[PDB]
Amino acid sequence: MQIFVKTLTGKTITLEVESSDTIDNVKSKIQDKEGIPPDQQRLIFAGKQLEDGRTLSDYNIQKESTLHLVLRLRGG
Amino acid sequence: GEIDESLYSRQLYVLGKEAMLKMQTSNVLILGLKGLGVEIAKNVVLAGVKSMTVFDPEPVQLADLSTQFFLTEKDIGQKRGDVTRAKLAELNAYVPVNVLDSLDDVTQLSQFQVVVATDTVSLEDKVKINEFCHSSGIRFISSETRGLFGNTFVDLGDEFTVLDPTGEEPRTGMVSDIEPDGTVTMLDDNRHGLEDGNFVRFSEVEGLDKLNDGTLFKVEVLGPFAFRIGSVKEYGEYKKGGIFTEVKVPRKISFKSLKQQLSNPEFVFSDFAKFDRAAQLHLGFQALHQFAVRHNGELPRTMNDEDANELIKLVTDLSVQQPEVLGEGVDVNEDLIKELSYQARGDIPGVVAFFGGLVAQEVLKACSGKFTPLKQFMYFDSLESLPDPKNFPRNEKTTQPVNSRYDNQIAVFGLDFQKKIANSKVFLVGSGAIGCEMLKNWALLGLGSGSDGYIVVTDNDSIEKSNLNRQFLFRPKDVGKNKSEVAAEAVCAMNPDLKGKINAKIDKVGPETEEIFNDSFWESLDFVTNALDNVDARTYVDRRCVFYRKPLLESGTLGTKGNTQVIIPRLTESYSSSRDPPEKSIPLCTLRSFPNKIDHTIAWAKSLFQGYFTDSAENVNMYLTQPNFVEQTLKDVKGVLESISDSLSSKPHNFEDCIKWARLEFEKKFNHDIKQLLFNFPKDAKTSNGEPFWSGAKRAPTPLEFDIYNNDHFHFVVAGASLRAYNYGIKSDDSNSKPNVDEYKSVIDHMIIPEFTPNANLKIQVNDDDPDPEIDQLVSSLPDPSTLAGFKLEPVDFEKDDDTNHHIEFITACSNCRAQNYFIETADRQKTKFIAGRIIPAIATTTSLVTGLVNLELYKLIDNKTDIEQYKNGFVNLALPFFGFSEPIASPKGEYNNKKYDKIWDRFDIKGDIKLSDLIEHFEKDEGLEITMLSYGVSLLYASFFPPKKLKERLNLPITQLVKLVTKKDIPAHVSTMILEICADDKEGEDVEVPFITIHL
């Protein structure tokens, strides 16, 4: 199925996923598409930050669901 | 004077020059000046529009002060507009601020470019004003706030053009190939980063010449390293070279009127965990206007059961009439709509700040066409901010006005809760942009007022001119004064309840200030709030908060981007539990020999500057003063010594000598060194295949011919001469004046420039992965420190924001000359200043919003919330616009001997300065742990592998003395606490991760 990942810079990534796929997995697909190491990828969906150990269906991600790639910003 | 860079500096890196030129010509009208209106107004005036006009003939009442930071108790009875105008007028001398007295007229109204309707304007009147604006071509924005709820609505007219949807630097990349069918392959490994439907122009594509026209091409993405642009057969055949540059193209968009949007709304969500609420609140907010009409302009009363039921009926009727709005079969969310009724009179600083920051940015978008407008409706709520009913019961008695500036806050939270806020003891670390916004929120909260509470703010920085633009508690006359002191003063002016209640300190927070910020200091506090602008200091504080077990409020911004984070003792991960992406490392060889971006030549210019005027002087003064400097160097070797002999036999005697030096350096770095590189790797050399060596990232450079009339050649010599003068303490001829061209020219015109002789044996490396990266001659040709007693070189301390010191002048010129070498577009001094000085773009707009979200998280701390799902980490980009939240991550849990513990927050506590042998035994007779290793900081105190010599000398010692011994010189002095780290084997003999130790002295 298709999911969408939106970056803070406003770039949209399509991903090809299974409901069973890990978060570790989704992240390496990001690394393939975008180059960002999994280490620096912070994913959020429906109010929750997606943690490595778990899978997609855990967080109730569906087809056409949108994730967001986020960041801490220094300076204020 | 098109755009004062010393004022709009940081903001200028967020918005363009062009967009600020467009803002500089817009007139804004804000309707209503309660909390929400004055926030928007503050942020818009600071940004610098053509003019700000303000409409609020309503008389100032006590309760308005709940979020209106520009009103005082004295102003009561006066017109809100009249009283705010003067205060707003003080924010930005460039922006006139007027009061409008009535609204019946058209000739005034039609002169404004943007009109903002605020919480004081009814929905009926909103529909009418929007109608006039829409049909007039006047941009319209409205926003209202009601307790923990809010909305914004944007109508930018039938025709609006976005010039740049994101504010992101255009993508760029090197071309390896373009095939006849228009497929562009990237240079091995380089990502294009493009997206389908982006547009791109081309440079330096040898073979398809008219392709380099400036003509744009629609991009179809094939993979990370390749994209298609359609057939190029008709331009010719690709040969070599090539640079793509993304170009943002105008997009015309169309907005609907408020009247239309009311029955068919288009949403942008504030919180994806809460998407089903938008439709609900859209109906809700319409209902509380139907309520007002029915009850003579009055909102539902606070926590009133009857009025809530009425509101639920109004929303229900809406959904019966339009089943589409909630959705077929979808029920009315009665507990949500109830809450909207309960809180309709509430006026919450956190919510106002959020809507003010974000509405203000929409205003700026509407003036410039820069960034993507909010497409029409957004709803927000922060219901998780409500305290637990069992401890702070919310009812009609609890929640009633008591004749106080806080009673629209009491309206939501109850007196007892509001009182507990007043009694908080907090630490604010930093008093910049977030600091000022924070203190401001706190003033309105009444936070730290009341006998048991208080505020401590520290910041060692003084107020700089470039800061006024986003640090709105400071005035041009305050520059040079201390940030925290001025901010405390300014905030007590807003709310006198904080007199004698804010302790404004001027100290940094790190290893060196632990005496002033001792255990007694930290233990006292309820929570800590970061208002910092670098990571090291954020990390230091995060460490202290976990040691002392205090909640920490974190937030940061970069341009339109912002984030918020909560750290809760024994509950969450801390700041440090997580790392952000590092600064992208530039390959040494790319800097050294093969630049191809202006970032490359700046970095090179910046280290050159540090070489010339910092490390040279330091090394010489170290050589001259210290006895054994030379040998220590032996034990980064050859260059060190050369810096000390050039620097000592090349001494200038006057400014003339400094001009010569700089002009000769010009010939070294931009002519001779380039010619050596070309000697090393001739222009025509071919690697594998038949591919040129000079292709891809390797641009073949061309040596410079000095030309005084060239801006970069000239300024390299000027800046260079003056800085060398400065090292050697020589009166510059520019020191008094503008650089005299005819002077520099006469000197240079009379110099022998020695010609280039290539070195046949010196090899320059190509990759970092490549081998390889006369001595005594350099040594005893150093002329004995005795020949130069009492002589010093004066080292330069890079100061980026002082335009008269030649620093940026030098870096800009030096970078641009090397850029000329390698055919890179030269940069202006403001762009160099940004990159070399690592300046972070900032705007008041994102700062208010981010501070707002922090304060909504603050309420949760006051209720000592235990449930992690109540807390919200915030992520924001106002350019898009985007808002997102994530529940914080739980602290990692460990286990030893079937005993669970928190890996961040758990510790073993130990009373008195225990002997080392007692420590080990205590850990065996109480915890089933044998100590493998014991350490205090980076010092090793005990280890099971130690000999019986060291064992029995140390086993008997108290921790104090044990640290005296291991540390060549140590005696604590004022310390009452010691952290010790431990390695232990468990009850079964295997090695285990284990909490740290705290020794209480």
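So for chain B, numbering is Swiss-Prot's, and the shown residues are 12-646, 650-787, 797-1024, in order.
So this one's X-ray crystallography, 2.7 Å, going by the header.
Using N, Cα and C of the backbone, Cβ positions are placed for all residues, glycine too.
Other Cβ atoms within 10 Å of the Cβ of B:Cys600 (mutagenesis position) number 17 in total over all chains. Annotation source Swiss-Prot lists active site, glycyl thioester intermediate at B:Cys600, citing experimental evidence.
Non-local neighbourhood of B:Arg21 (mutagenesis position): B:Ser477, B:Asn480, B:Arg481, B:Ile862, B:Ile863, B:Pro864, B:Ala865, B:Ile866, each in the same chain, at least six residues away, with C-beta under 8 Å from its C-beta. In the three-state DSSP scheme, B:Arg21 (mutagenesis position) falls into the helix class. According to Swiss-Prot, the feature ATP binding site maps to B:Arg21, B:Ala444, B:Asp470, B:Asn478, B:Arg481, B:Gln482, B:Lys494, B:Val520, B:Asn545, an assignment based on experimental evidence.
What Swiss-Prot lists as Mg(2+) 1 binding site is B:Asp472, B:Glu475, and the listing cites experimental evidence. Long-range Cβ neighbours of B:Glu475 (Mg(2+) 1 binding site) (same chain, at least 6 residues apart, Cβ-Cβ under 8 Å): B:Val490, B:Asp824.
The Mg(2+) 2 binding site annotation in Swiss-Prot covers B:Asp544 and rests on experimental evidence. In the three-state DSSP scheme, B:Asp544 (mutagenesis position) is classed as coil. Shown in sequence order, B:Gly441, B:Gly443, B:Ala444, B:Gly567, B:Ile863 are the residues of the chain, 6+ apart in sequence, with a C-beta less than 8 angstroms from the C-beta of B:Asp544 (mutagenesis position).
Mutagenesis annotation in Swiss-Prot: B:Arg21 to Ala, described as Impairs ATPase activity; when associated with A-481; the structure shown retains the original residue.
For the published mutagenesis B:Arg481 to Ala, Swiss-Prot gives the following note: Impairs ATPase activity; when associated with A-21. Of all the Cβ atoms in the protein chains shown, 26 others lie within 10 Å of the Cβ of B:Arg481 (mutagenesis position).
Its Cβ taken as reference, B:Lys494 (mutagenesis position) is surrounded by 27 other Cβ atoms within 10 Å in the chains shown. Looking at Swiss-Prot, you'll find the mutagenesis B:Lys494 to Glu noted as follows: Impairs ATPase activity.
What Swiss-Prot notes for the published mutagenesis of B:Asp544 to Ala is this: Impairs ATPase activity.
Here Swiss-Prot notes a mutagenesis experiment, B:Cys600 to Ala, with the remark: Impairs ATPase activity. When secondary structure is read from DSSP and collapsed to three states, B:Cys600 (mutagenesis position) falls in the helix class.
Record note (Swiss-Prot) on the mutagenesis of B:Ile912 to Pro: Strongly reduces formation of the thioester intermediate with ubiquitin; when associated with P-914. Annotation note: B:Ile912 (mutagenesis position) sits in a coil segment as assigned by DSSP. For B:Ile912 (mutagenesis position), the same-chain residues 6+ apart in sequence whose C-beta sits under 8 angstroms from its C-beta are B:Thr583, B:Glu584, B:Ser588, B:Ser589.
Mutagenesis annotation in Swiss-Prot: B:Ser914 to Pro, described as Strongly reduces formation of the thioester intermediate with ubiquitin; when associated with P-912; the structure shown retains the original residue. Within the same chain, residues at least six positions away from B:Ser914 (mutagenesis position) with a Cβ under 8 Å of its Cβ are B:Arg581, B:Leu582, B:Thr583, B:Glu584, B:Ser585, B:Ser588, B:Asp925, B:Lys926, B:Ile927, B:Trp928.
For B:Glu1004 to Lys, Swiss-Prot lists a mutagenesis experiment annotated as follows: Strongly reduces formation of the thioester intermediate with ubiquitin. Spatially close to B:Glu1004 (mutagenesis position) yet at least six residues away along the chain are B:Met956, B:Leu957, B:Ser958, B:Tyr959, B:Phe1019, B:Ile1020, judged by Cβ distances under 8 angstroms.
Per Swiss-Prot, mutagenesis B:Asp1014 to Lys is noted as: Strongly reduces formation of the thioester intermediate with ubiquitin; when associated with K-1016. For B:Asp1014 (mutagenesis position), the number of other Cβ atoms no farther than 10 Å from its own Cβ, over all displayed protein chains, is 11.
Its own atom aside, the Cβ of B:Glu1016 (mutagenesis position) has 13 Cβ atoms within 10 angstroms in the protein chains shown. Under its mutagenesis entries, Swiss-Prot includes B:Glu1016 to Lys with the note: Strongly reduces formation of the thioester intermediate with ubiquitin; when associated with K-1014.
Note: B:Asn545 (ATP binding site) has no non-local neighbours, i.e. no same-chain residues 6+ apart with C-beta under 8 A of its own C-beta. With respect to B:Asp470 (ATP binding site), the closest of these mutagenesis positions in Cα terms is B:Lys494, chosen from B:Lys494, B:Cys600, B:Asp1014, B:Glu1016. Within the same chain, residues at least 6 positions away in sequence whose Cβ sits under 8 Å from that of B:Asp472 (Mg(2+) 1 binding site) are B:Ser442, B:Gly443, B:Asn493, B:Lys494. Proximity to chain A, defined as a CB-CB distance below 8 A, holds for none of the recorded positions B:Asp470, B:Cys600, B:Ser914, B:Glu1004, B:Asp1014.
Across the annotated binding residues for ATP (B:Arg21, B:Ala444, B:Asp470, B:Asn478, B:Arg481, B:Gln482, B:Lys494, B:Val520, B:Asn545), the two most widely spaced Cα atoms sit 25 Å apart. In this structure, the CA atom of B:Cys600 (mutagenesis position) is 42 Å away from the CA atom of B:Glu1016 (mutagenesis position). Counting every protein chain shown, the number of other Cβ atoms lying within 10 Å of the Cβ of B:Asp470 (ATP binding site) is 25.
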